[PDB]
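J.: One structure, pasted below without further comment.
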Amino acid sequence: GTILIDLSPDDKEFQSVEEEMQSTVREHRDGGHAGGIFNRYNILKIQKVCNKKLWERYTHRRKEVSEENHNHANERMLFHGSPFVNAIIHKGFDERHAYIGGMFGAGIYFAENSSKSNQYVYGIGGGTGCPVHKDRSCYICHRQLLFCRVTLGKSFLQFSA
Amino acid sequence: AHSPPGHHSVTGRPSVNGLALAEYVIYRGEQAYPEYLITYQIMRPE
Ligand SMILES: Cc1cccc2c(=O)[nH]c3c(c12)CO[C@@H](C(C)C)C3
Ligand SMILES: [Zn+2]
């Protein structure tokens, strides 16, 4: 039951999402190995994802977590990149989208840096890059990222180097 | 996996790179909703 609605480039909403995207590019310690070498993006399209069933699924879990965290959902907007994006927007996030070997535990990972999520669009470590050119730094082929509403509730603070 | 006891998620914060922003981990798919789909290209530096 998923519908995609195109936002106009002249819409404030489009512009706000684009700015989050562009303003959270950073350099990475792999020198661009996984996600490519770039300082900014060319945004081709931004679509709103509408699925009534998946939304109520989210707001029902949000209410539980909120009440468990003393009326504080601790909800954020965060990026997610994945080879499974098309399954996610239709069926929602689940265990299949988790990262068994993530260094913060076997769960579903999200990023404040858009360029961090970009590292996973073609798989862990960038996989073999784009299908057509096998180029992890391809400037030609189109990529997709998700910008997601995420309920953190009571979050455990883990420092990492 | 399961989150730490009495926790709903994990905040992973880089300690060495002050420019790197946080990453987050949830253990229930229901705690996330894919609100926007963004199509883009990375741009070659000039
Ligand atoms: C580890 C991490 C950190 C920050 C963002 C992200 C992100 O945006 N996506 C993914 C990961 C990730 C790691 O899990 C993959 C799946 C396909 C196994 C997707
Ligand atoms: Zn390509």
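Swiss-Prot numbering applies to chain A: residues 952-1112, in that order.
According to its header, the structure was obtained by X-ray crystallography, 2.0 Å.
Using N, Cα and C of the backbone, Cβ positions are placed for all residues, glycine too.
Okay, so Swiss-Prot annotates it like this:
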| type | residues | note |
| --- | --- | --- |
| MUTAGEN | A:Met1054 to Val | Loss of activity |
| BINDING | A:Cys1081, A:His1084, A:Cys1089, A:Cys1092 | Zn(2+) binding site |
J.: Using the alpha carbons only, what distance in Å do you get between A:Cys1081 (Zn(2+) binding site) and A:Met1054 (mutagenesis position) once rounded?
T.: 25
J.: Can you tell which of the binding-site residues (A:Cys1081, A:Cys1092) has the fewest other C-beta atoms within 10 angstroms of its C-beta?
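T.: Result for the binding-site residues A:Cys1081, A:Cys1092: minimum number of other Cβ atoms within 10 Å at A:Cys1092.
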J.: Determine, for the Zn(2+) site, the additional residues of the same chain whose CB lies within 8 Å of the mean position of the CB atoms of A:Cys1081, A:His1084, A:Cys1089, A:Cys1092; present them in sequence order.
T.: A:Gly1080, A:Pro1082, A:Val1083, A:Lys1085, A:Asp1086, A:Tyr1090, A:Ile1091
J.: Rounded to a whole number, how many Å is the Cα of A:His1084 (Zn(2+) binding site) away from the Cα of A:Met1054 (mutagenesis position)?
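T.: A Cα-Cα distance of 30 Å.
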J.: Which residue, out of the recorded positions A:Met1054, A:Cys1089, shows the minimum number of other Cβ atoms inside 10 Å of its Cβ in this structure?
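T.: So among A:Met1054, A:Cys1089, the recorded positions given, the one with the fewest Cβ atoms within 10 Å is A:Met1054.
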J.: Per DSSP, A:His1084 (Zn(2+) binding site) is which: helix, strand or coil?
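T.: Looking at the DSSP assignment, A:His1084 (Zn(2+) binding site) belongs to neither helix nor strand, so coil.
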